[PDB]
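Read through the structure below, which is laid out as structure tokens, and then see the notes.
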Amino acid sequence: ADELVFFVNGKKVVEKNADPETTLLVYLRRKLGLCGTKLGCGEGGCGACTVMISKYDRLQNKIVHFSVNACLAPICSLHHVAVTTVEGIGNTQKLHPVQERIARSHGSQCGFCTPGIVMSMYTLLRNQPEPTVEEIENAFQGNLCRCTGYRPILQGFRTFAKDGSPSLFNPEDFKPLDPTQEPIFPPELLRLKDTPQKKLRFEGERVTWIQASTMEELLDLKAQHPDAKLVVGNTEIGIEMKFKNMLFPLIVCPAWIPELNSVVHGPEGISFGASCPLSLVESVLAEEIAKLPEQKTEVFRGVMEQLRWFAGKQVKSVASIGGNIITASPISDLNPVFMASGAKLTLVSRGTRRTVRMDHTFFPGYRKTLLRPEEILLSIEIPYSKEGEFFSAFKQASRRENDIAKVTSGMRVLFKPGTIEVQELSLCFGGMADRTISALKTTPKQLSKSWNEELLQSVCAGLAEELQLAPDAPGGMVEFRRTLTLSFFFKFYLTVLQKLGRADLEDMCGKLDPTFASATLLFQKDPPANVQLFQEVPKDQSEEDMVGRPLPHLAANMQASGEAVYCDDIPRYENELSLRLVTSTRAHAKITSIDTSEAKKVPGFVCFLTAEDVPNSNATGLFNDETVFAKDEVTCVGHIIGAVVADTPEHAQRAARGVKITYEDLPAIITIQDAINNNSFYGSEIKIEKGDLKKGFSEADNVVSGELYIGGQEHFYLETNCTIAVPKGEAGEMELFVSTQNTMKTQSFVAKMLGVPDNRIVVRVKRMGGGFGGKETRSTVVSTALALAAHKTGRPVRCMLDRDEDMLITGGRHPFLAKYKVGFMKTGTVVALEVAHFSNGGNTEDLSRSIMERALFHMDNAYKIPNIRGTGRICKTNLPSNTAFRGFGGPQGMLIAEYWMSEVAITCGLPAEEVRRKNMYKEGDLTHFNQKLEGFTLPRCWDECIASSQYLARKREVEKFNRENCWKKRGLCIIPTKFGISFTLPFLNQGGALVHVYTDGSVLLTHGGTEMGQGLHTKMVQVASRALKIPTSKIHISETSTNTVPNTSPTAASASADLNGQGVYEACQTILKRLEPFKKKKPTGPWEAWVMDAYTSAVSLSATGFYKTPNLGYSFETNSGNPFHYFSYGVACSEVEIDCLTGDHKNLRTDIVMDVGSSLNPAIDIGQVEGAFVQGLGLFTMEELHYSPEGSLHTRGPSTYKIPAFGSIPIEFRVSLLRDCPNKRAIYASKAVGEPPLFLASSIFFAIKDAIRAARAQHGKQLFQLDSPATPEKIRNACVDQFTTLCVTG
Ligand SMILES: Cc1cc2nc3c(=O)[nH]c(=O)nc-3n(C[C@H](O)[C@H](O)[C@H](O)COP(=O)(O)OP(=O)(O)OC[C@H]3O[C@@H](n4cnc5c(N)ncnc54)[C@H](O)[C@@H]3O)c2cc1C
Ligand code: FES
Ligand code: FES
């Protein structure tokens, strides 16, 4: 009646008090303690929560398997299914092939996404034990990885496909797959399939769930309670409940009802039950497309095209067709298609049944349909196309707001038979209004007309008038969206001409020029082809000496098995409490009142912490200008005001909603331009200048000025910020488990806030699911709050941020505005450069000044400039404080450099590769800050990359492509980089290690570095194993702790292997020195005997080690002293193809040559080049944050913030590590690698810029603007043509 019964990894679970609000993810993690399955977003975008469901399909009489997002799956929908998690398929004692292959192929860095990807791949193999390469890629459309750049995951998994320097891994050593050895379908569920299913009722704290067994039950419940909210896949309702704080006290799930799941062929088309998952629609229509003649399947193919780039497998397996229709989002991709095809909907209640052909009337208002409150949608008939009936579907792949302002379209034409004269014409659009619309003013005009140029121009003129948007229209991108509607129609117009041509008419139609053909092609991925080149170690190097060898990340197997422990995977103490932050909804305001009266009514509520609860100091942050908790004034949307403490996260979340703040607004400073004209800055102008600007400009042949805007970036570490604080009840003692790159500042900020000495506070980091600089300082806003809750209650307290919280609160990369003026000769030789930089720092200083320093240190990028002036000013604004992000001001400084350089080349009429080459530093040159460039490997990186990329021959093919294609264009660009290695604050260039050798010969090592997926622990073990001359297997690193190594620098500035490697090395030398006498006396006898002899001789088997980078210290005052220990160098050539009509593009090929000295670990270093490059690809081409005019972040999750996906990476992706370039002054001649490759993705940006120019010359001013990121909006709008001109002005 009442019991919930399902299986998890083959074990029966009986839940007697199922709460309808409980997700499967919460149940697995908090009820069953299976923490392999992760929380990444709670929104269905990221796949970190992916698990497999197995059930008996009654309607097909078979056992089916499908993946779902556990974060959105109500347990109440899972009666009598079997769940399989990552723990179900294998472990480190016996890894599944999927697990083994992702680990051994270097497909797991931080490891947080690994379980989810493993389960997506696993599920594919249960459905198709021999998939194509294409099926394998498609399996991950719902899986995001922030670290790997995807290449190693696809390459490792490519071994499962039927259609498949040393090597980074060996596929021959992989255990083969035996599909027979997968776990049995629970026989109990096969026995129960025979029992008839009856109605179930679950009653939660707030919500009642009725699982209906028949159409009669459902319609009865809706007739007596029209308020009953239907839930099917929960992919929309789940979001409304979790993120829009909507509550539906009565839910009915009709997913079991056969009539809602049926597929019926009829004379007019195929009828699908409303609750049919989109994956079933997809599989049914695909069989129909393959079997039926083309003339019948035009609408089917439009549906399939919309479903191609539509969430992943996890969403489509449970997302219902009916759910999509009734949600009635303005940006549904299906509703425009159903509307344009006039699909027939059947609506029923108790005692009524009606039919409506979908038209403009079906959607009368925002998120409304014409259903009555007691009706449900039974079914939708997707029609066969008739003879002379054509359909195209189109969509903007670039989303900015939750549910508006993304163009998506269905388009249909019916011709009078035998003719090219229009009988019917339907053009329907999402993203152009608060509902799906039809262009009903434009289409009637076209009836009778022939399908020709006069129709094209009439429809375009019509759409430009009818689809008007106010310049402040919701969702922005007004010109782009308008342009897309015409551009989509043009594609349809041309596509119809093609189809017409194929039909052998009496009246001849109009032929496409070959240069227009590529305009109608549907997206097609060619076969991936990846190359990784590195250097073999010397032949005489011991097999036990792993330095320079591609040893897998030490945790890779455990990460793939879901056994690796991240903060929130740590079990709860029974007395443990949960914290939830309460943040400002205003950019700048006084707090006038706080009312907690509603918070207090929430079960399990404990307290609301505010400034007045802070024992000692409310002043925190790097430069002591931040509140722990807001006092009288809030200074950004996201400013932490206080913290709810309750028994559970859900109770904390409800209580936080019941904290009402009243505000009195104050003048806000939001943008860089706001800050400039209010003189609102963090300290004074920073400046570097050399030579004589006046003389430089006055002697140049040409001068070019301009401006550039570069948007910021969210880290999107797949593990959000998380802290557990455990008060020990003695002497103010507290222990914190933190996802942080900075144990020292965590400890120090907690101690100061509480007013206790540092020696009472321990911060422990096992690993992070990613960091990328966003946990270098901003993690402490969570730590501090949670430390306070722990102190006040005397109980352990935990807080893991949800994605929307984390993105809003913790800031990101700094946006930059630059104004430049460059003076150059006709040869392209730069003689003068002046750059004013402005950064948007937000509402605390944090690292903003150091970041501006690093931009200024790299404003030269690779180029010697005799006369040069750079200034930087950091803007103070009412925004979340921006912080460190991999590159730390470098990529911003360097993009500006490459931007005016691109204009230098164009202005001169000279090849860009030549202009860059002749301006490049040479060995021994001084930089603008007077540091000498020794071991200047950049020229070799360049020469190698030119040859290996075949750049000159590929330039010719690009030019050829461009002459042959009017509406697609290609671009090709090769970009170098210099990146300075060391913290800009000299004393931070220090590190420590501590080593123990126990009496069994095993070694326990620790150092100040934190693991966040970069393989630092792996490297340090490799180092320790060489230093001590024992195998890696005898050495273990458990974690990083302030009570084993104190006063550590943050894990940052790419320098952690350098600093800690030396520390580790020194501690090992100390141990060796002490073992030397025992070695001498038994030079053969083994390690273990030396150690036991040392012990029983009372010799210390414990040592510290320490290192400081020598001889650093720059003065801005005298422009002297070396800020860097050395420089990293690299070069990337990238090629793109843009679609001039949509602003979409493909990354066709990227070739990278990177100097990492003699790599400690080429697998890991190649991993880092690829990951860094792909994060840069994101910065420069996708990844736009949007803010309201009043400074509220609107982009708070993967629905609206698009980080690179599996499908985003360069189709051919080649990486080489430079041979024979030892770097004497770092550990074992290695170089740092983490940050330097990031900027090389600018090569995709400038290739796009080259493509845009070619498009502009096709129709038909030379230095056009391309801001960063170069999104579809910016690319399309810059591709000026008849459509952009019409939309901007008749
Ligand atoms: C990560 C992600 C990506 C997505 N991407 C896209 C995309 O690219 N394009 C796109 O168009 N959509 C997209 N969606 C939306 C998705 O297609 C819809 O959420 C889904 O189809 C809703 O189906 P459901 O069964 O999950 O509905 P639920 O969330 O269970 O219900 C949705 C609504 O429909 C009502 N309802 C459901 N069935 C019936 C019925 N038979 N009769 C009457 N009312 C009913 C419910 O009461 C509810 O109001 C995305 C969703 C997610 C989570
Ligand atoms: S946590 Fe479920 S999709 Fe991201
Ligand atoms: S390894 Fe994939 S998110 Fe870090």
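The residues of chain A that appear here are 3-166, 191-1286, 1290-1319 by Swiss-Prot count, in order.
Quick reminder: no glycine exception, Cβ is built from N, Cα and C everywhere.
Positions annotated as domain '2Fe-2S ferredoxin-type' by Swiss-Prot, on the basis of sequence analysis: 4-91. Residues or ranges marked as [2Fe-2S] cluster 1 binding site in Swiss-Prot: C43, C48, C51, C73. Per Swiss-Prot, the feature FAD binding site maps to 256-263, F336, 346-350, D359, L403, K421. Annotation of the published mutagenesis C535 to A in Swiss-Prot: Slows the conversion from the dehydrogenase form to the oxidase form; when associated with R-992. Abolishes conversion from the dehydrogenase form to the oxidase form; when associated with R-992 and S-1316; the original residue is retained in the structure shown. Annotated substrate binding site per Swiss-Prot: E802, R880, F914, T1010, in sequence order. The note that Swiss-Prot attaches to the published mutagenesis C992 to R is: Slows the conversion from the dehydrogenase form to the oxidase form; when associated with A-535. Abolishes conversion from the dehydrogenase form to the oxidase form; when associated with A-535 and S-1316. In Swiss-Prot, a published mutagenesis experiment is listed as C1316 to S, annotated Abolishes conversion from the dehydrogenase form to the oxidase form; when associated with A-535 and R-992.
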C43 ([2Fe-2S] cluster 1 binding site) to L256 (FAD binding site) - Cα separation in whole Å: 24
Most crowded position, judged by CB atoms within 10 A, among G259, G349 as binding-site residues: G259
Number of Cβ atoms other than its own within 10 Å, given for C992 (mutagenesis position): 20
Length of the line joining the Cα atoms of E802 (substrate binding site) and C535 (mutagenesis position), in Å: 64
Spatial neighbour of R880 (substrate binding site) that is closest, considering only the recorded positions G259, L403, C1316 and their CA atoms: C1316
In sequence order, those binding-site residues of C51, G259, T1010 whose CB lies under 6 Å from ligand 2: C51
Cβ-Cβ neighbours of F914 (substrate binding site) (radius 10 Å): 28
Nearest of the recorded positions (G259, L403, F914, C992, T1010) to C73 ([2Fe-2S] cluster 1 binding site) - Cα to Cα: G259
Number of helical, extended and coil residues in the domain '2Fe-2S ferredoxin-type' (4-91), per DSSP: 18 helix, 31 strand, 39 coil
Cβ neighbours within the same chain of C48 ([2Fe-2S] cluster 1 binding site) - under 8 Å, at least six residues apart: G42, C115, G118, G144, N145, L146, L744, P1224
Nonlocal neighbours by CB distance (under 8 Å) for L256 (FAD binding site), same chain, sequence gap 6 or more: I277, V278, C279, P280, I352, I402
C51 ([2Fe-2S] cluster 1 binding site) versus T1010 (substrate binding site) - Cα distance in angstrom: 39
For substrate: widest Cα to Cα gap among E802, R880, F914, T1010 in Å: 16
Per-residue Cβ crowding (10 Å cut-off), top of binding-site residues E262, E802: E802
